[PDB]
Protein chains: 4
Amino acid sequence: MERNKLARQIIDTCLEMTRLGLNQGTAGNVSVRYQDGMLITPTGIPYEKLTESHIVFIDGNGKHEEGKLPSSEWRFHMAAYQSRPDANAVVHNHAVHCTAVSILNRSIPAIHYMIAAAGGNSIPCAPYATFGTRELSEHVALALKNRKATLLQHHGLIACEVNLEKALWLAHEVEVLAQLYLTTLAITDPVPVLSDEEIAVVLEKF
Amino acid sequence: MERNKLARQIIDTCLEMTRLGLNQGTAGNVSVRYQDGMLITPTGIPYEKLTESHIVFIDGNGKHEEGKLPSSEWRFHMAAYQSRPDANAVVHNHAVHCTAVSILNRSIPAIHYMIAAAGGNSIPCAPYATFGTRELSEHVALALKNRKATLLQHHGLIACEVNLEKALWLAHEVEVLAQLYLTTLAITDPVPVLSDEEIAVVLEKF
Amino acid sequence: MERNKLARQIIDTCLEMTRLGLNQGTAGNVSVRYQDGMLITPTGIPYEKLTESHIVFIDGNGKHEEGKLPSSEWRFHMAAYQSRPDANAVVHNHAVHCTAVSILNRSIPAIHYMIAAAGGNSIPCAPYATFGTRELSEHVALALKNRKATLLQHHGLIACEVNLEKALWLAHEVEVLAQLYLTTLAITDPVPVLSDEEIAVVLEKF
Amino acid sequence: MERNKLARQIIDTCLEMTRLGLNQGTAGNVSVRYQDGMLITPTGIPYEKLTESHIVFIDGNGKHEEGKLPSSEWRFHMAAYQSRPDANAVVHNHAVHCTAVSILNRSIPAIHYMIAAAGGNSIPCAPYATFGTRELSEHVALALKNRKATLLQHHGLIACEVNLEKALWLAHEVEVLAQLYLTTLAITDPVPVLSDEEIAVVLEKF
Ligand SMILES: [Cl-]
Ligand SMILES: [Cl-]
Ligand SMILES: [Cl-]
Ligand SMILES: [Cl-]
Ligand SMILES: [Zn+2]
Ligand SMILES: [Zn+2]
Ligand SMILES: [Zn+2]
Ligand SMILES: [Zn+2]
């Protein structure tokens, strides 16, 4: 674990996240668990201007290194890490389809077998609270108790995994599931779903 | 403030606007406040052929330099500048989702907290008037009185900010909000929204 | 008018058409009026393998040069040229949104002022007939009598103008109008439209 | 037929499949009939890291070469080859629009004349069974009896042809048909379709 290799990967994740079309508009933030705190993207610097030197470190007490301002949404990354001790990377964005489903304040049900990737038969939707607020942190910490990803009402998506690319994958996969959901929901409501049992089998094979 | 640095930035904005997919089809126009008038993109020259020498200057009386024809939609950029004395850059386009919402002649309500970026709890929709017409100018001037962005009925979007990239961001952000609106509107009407008060809090934190 | 400059432009149009996302899937065909016949893209050669030598010439009697097979849809390009003597370039594709509207067998009404670009207050939809059939030719010739573009039922789009880039623009603009149509149609039917008179004014300013 | 030329083409297909936007999210798998077995993409290696050496060979008894793990979905490629003895390439993905239609568990009817490309007047939808399961193999083998492509319920798409690019084309064409279907279905249900007879004519001209 070297501070700079981790910093390079974070910028690469931010770039790749723009490449898949998850980033752009409000823009997300990425972080990796590090030492006692975490390394997180800074607030207000477009991925283009980013460099290893812009990545900020927040320790265990929420104290960030002097002269650097972490993401304005840094509080819930810590809630992510505290809630899922197995997570080493948190990716947060305001991707279009995820955000739209959270505007309807709905969980995404087992419409496709890959939903097992988040750890169960659903992608939850955490209740609304002002961004960067402590109450929002509880909402998300509670949602990630049993799921690796959650939607944030009238907000976006937050997904975590053991490393950055698996976290990016998950986040990207949740956009896909969100889009399949919106698309079929506009034709039939409720949308057909796989039973909990089939999901159990898939979870088994995963 | 150097005429040519500003001209280069305008072409870059036009290029970037095509990159985000806002431009193309009818095509937009960009301008920056300058001296007593403004520097605006010329009518009928695809971003590709553009150069610093094509950027036209219109003074305070609406007089443009000889041999150059400004954008056919130059009149409402002036209405933008006159209405918002704090705006130094106006970006206008006919982006797909913004235009679709203006076809329904609806304002975009507080469906996501970022709507506070336009200065309030909504993105208005100005009434229709022929393009390049003076009546259209009033409609837009009235809409931008209290908002940094407005939709134009059966037309498109017009957004302004203190500089070009913030204006481009806003314009891009309004497309996102427009798309979240259409998507959820096709499933439920009315779409859930944040109360004016929550918006007030966000405006506070912004 | 040099056979090879025209051939290079056609391949460029085919490439650009793929770039805007109009081409791909079934794939389109482009042609330019030439001498007594026309120069048209050949059947079954992906834009990538294309070269000036693949562009085929069909004379006035429908006879093509030996050893080269023109587009399987060459018959209606001739109907385009015969119907609109002012057209020097025909672009045909099976773009997604245009094709979807033609599946509903609906004309696109005056939902946006740019519809005047096709020459009136609507984009018609020609009746169905097997592709490469002579009856299909009449359907399209009749539709282009008074419009520069037309949709083909359960088929796609065909647009013409005085040169290739204006034809490409139009075709691209019709996809935009098609998409605005589908999007608002899924929320309200009928979709609000500009009166014939407003269109008349726009036609005047165009 | 050289093992390595085939391996290079498979990686190129995987890359191109990402380029059209079919791949990404769950990710697909490609294979080519080879000797007594087939050459298939390996499980868990992003197209970027892929190389000729990662392509795995499974013989006729389902035995794969030591030290290499084939795609977790290799069983139904064999069902593809056994069902369609004329197929030499199978492309499988979880493309967005195909998957959404299979979530509704609907076949795609003759909404556009190109549907004849799959061999008839429809694109079927095979019933659900756990991935990599033998029962899923029967479902797909039965569906491909008379069609070159089939959708897999709550899963994705599987298309085959005589070679890789024709298989890629078909797969891409099915996404298009899937999208035209969803789009018009959200406005009218049932969506207008061409009669079996018209399809017969097209099949004739194909
Ligand atoms: Cl549970
Ligand atoms: Cl107000
Ligand atoms: Cl008329
Ligand atoms: Cl049959
Ligand atoms: Zn956020
Ligand atoms: Zn305009
Ligand atoms: Zn065609
Ligand atoms: Zn699969």
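Just so you know, the numbers here start at 1 and follow the chain as drawn.
Header says: X-ray crystallography, 2.7 Å.
Backbone N, Cα and C atoms are what each Cβ position is placed from, and that goes for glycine too.
Around the Cβ of B:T26 (mutagenesis position), the number of neighbouring Cβ atoms within 10 Å comes to 21. When secondary structure is read from DSSP and collapsed to three states, B:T26 (mutagenesis position) falls in the coil class. Quoting Swiss-Prot on the mutagenesis of B:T26 to A: Decrease of the aldolase activity mostly due to a decrease of the affinity for L-fuculose 1-phosphate (Fuc1P).
What Swiss-Prot records for B:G28, B:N29, B:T43, B:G44, B:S71, B:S72 is substrate binding site, and it gives experimental evidence as the kind of evidence. Non-local contacts of B:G28 (substrate binding site) by the CB criterion (under 8 A, 6+ apart in sequence, same chain) comprise B:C14, B:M17, B:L22, B:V91, B:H92, B:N93, B:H94, B:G156.
The annotation that Swiss-Prot gives for the mutagenesis experiment B:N29 to L reads: Loss of aldolase activity; when associated with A-71. Every protein chain shown contributes to the tally, and the Cβ of B:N29 (mutagenesis position) ends up with 24 other Cβ atoms within 10 Å.
Recorded in Swiss-Prot as a mutagenesis result, B:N29 to Q carries the remark: Strong decrease of the aldolase activity mostly due to a decrease of the affinity for L-fuculose 1-phosphate (Fuc1P).
The mutagenesis experiment B:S71 to Q is recorded by Swiss-Prot, whose note states: Loss of aldolase activity. Sequence-distant contacts (6 or more apart, same chain, Cβ under 8 Å) of B:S71 (mutagenesis position) comprise B:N29, B:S31, B:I40, B:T41, B:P42, B:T43, B:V56, B:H77.
Experimental mutagenesis is annotated in Swiss-Prot for B:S71 to A, with the remark: Loss of aldolase activity; when associated with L-29. Taken residue by residue with DSSP, B:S71 (mutagenesis position) is part of neither helix nor strand, so it is coil.
One mutagenesis experiment catalogued in Swiss-Prot, B:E73 to S, is accompanied by this note: Loss of aldolase activity. For B:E73 (mutagenesis position), the number of other Cβ atoms no farther than 10 Å from its own Cβ, over all displayed protein chains, is 23.
Here the residue is the original one, while Swiss-Prot reports the published mutagenesis B:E73 to Q with the comment Loss of aldolase activity; when associated with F-113 and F-209.
What Swiss-Prot records for B:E73 is active site, proton donor/acceptor.
Within 10 Å of the C-beta of B:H155 (Zn(2+) binding site) there are 26 other C-beta atoms, taking all protein chains into account. When secondary structure is read from DSSP and collapsed to three states, B:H155 (Zn(2+) binding site) falls in the coil class. The Zn(2+) binding site feature in Swiss-Prot is assigned to B:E73, B:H92, B:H94, B:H155.
The annotation that Swiss-Prot gives for the mutagenesis experiment B:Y113 to F reads: Slowly inactivated. Has a preference for the D-aldehyde and shows an inversion of the diastereoselectivity. Loss of aldolase activity; when associated with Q-73 and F-209. In sequence order, B:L194, B:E198, B:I199, B:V202 constitute the residues six or more apart from B:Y113 (mutagenesis position) in its chain with CB-CB distances below 8 Å.
Counting only residues at least six positions away in the same chain, the Cβ atoms of B:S72, B:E73, B:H155 sit under 8 Å from the Cβ of B:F131 (mutagenesis position). Listed in Swiss-Prot as a mutagenesis experiment, B:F131 to A is described as follows: Has a slight preference for the D-aldehyde and shows an inversion of the diastereoselectivity. Loss of aldolase activity; when associated with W-206.
Looking at Swiss-Prot, you'll find the mutagenesis B:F206 to W noted as follows: Decrease of aldolase activity mostly due to a decrease of the affinity for L-fuculose 1-phosphate (Fuc1P). Loss of aldolase activity; when associated with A-131. The Cβ neighbour count for B:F206 (mutagenesis position), using a 10 Å radius and every protein chain shown, is 11.
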Distance from B:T26 (mutagenesis position) back to B:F206 (mutagenesis position), taken between C-alpha atoms, in Å: 34
B:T26 (mutagenesis position) and B:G44 (substrate binding site), Cα-Cα, nearest whole angstrom: 10
Number of Cβ atoms other than its own within 10 Å, given for B:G44 (substrate binding site): 10
Where the record names B:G28, B:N29, B:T43, B:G44, B:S71, B:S72 as binding substrate, the maximum Cα to Cα distance in Å: 11
Neighbour-count leader, CB within 10 A, binding-site residues: B:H92, B:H94: B:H92
Collapsed DSSP category at B:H94 (Zn(2+) binding site): coil
Shell list (substrate; ref centroid = CB of B:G28, B:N29, B:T43, B:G44, B:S71, B:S72; cutoff 8 A): B:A27, B:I40, B:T41, B:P42, B:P70, B:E73, B:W74
Interface-adjacent recorded positions, chosen from B:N29, B:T43, B:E73, B:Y113, B:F131, B:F206 when a CB lies under 8 A of chain C: B:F131
